[PDB]
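Chemist: After the structure tokens below, expect a handful of questions from me.
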Amino acid sequence: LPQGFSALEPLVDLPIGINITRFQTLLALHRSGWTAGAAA
Amino acid sequence: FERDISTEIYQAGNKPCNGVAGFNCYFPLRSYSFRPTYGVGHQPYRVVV
């Protein structure tokens, strides 16, 4: 992680109003099986 | 500002309800008694917030 300061402006205030207690990120794969590039 | 749409049976004891009512298991959903021949308590009211 680089060391520095970066402002984070608000983008979208979505009024969902539901219960959330877990999450899971998504990933996109490339087909040549499957090969994925370097990411973090 | 949260809507609950879960149909799971409420469990009070240690016996699993297995999706149906029974011992220490009751249906959370109850129906209204809206009738025109009754009093204010059974009179439906359209509430907008």
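For chain A, we keep the numbers from Swiss-Prot: what you see runs 216-247, 257-264, in order.
The backbone N, Cα and C atoms fix where each Cβ goes, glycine too.
Sharing the record's features from Swiss-Prot:
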{"type": "MUTAGEN", "residues": "A:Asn234 to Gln", "note": "Increased resistance to neutralizing antibodies"}
{"type": "VARIANT", "residues": "A:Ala222 to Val", "note": "In strain: 20A.EU1"}
{"type": "VARIANT", "residues": "A:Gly257 to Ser", "note": "In strain: Omicron/BA.2.75"}
Chemist: From the recorded positions A:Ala222, A:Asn234, A:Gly257, keep only those with a C-beta under 8 angstroms from any C-beta in chain B, and list them in sequence order.
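Modeler: Sorted by position along the sequence, the hits are A:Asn234.
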Chemist: Measuring Cα to Cα, how many angstrom lie between A:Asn234 (mutagenesis position) and A:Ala222 (variant position)?
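Modeler: Roughly 29 Å, rounded to the nearest whole number.
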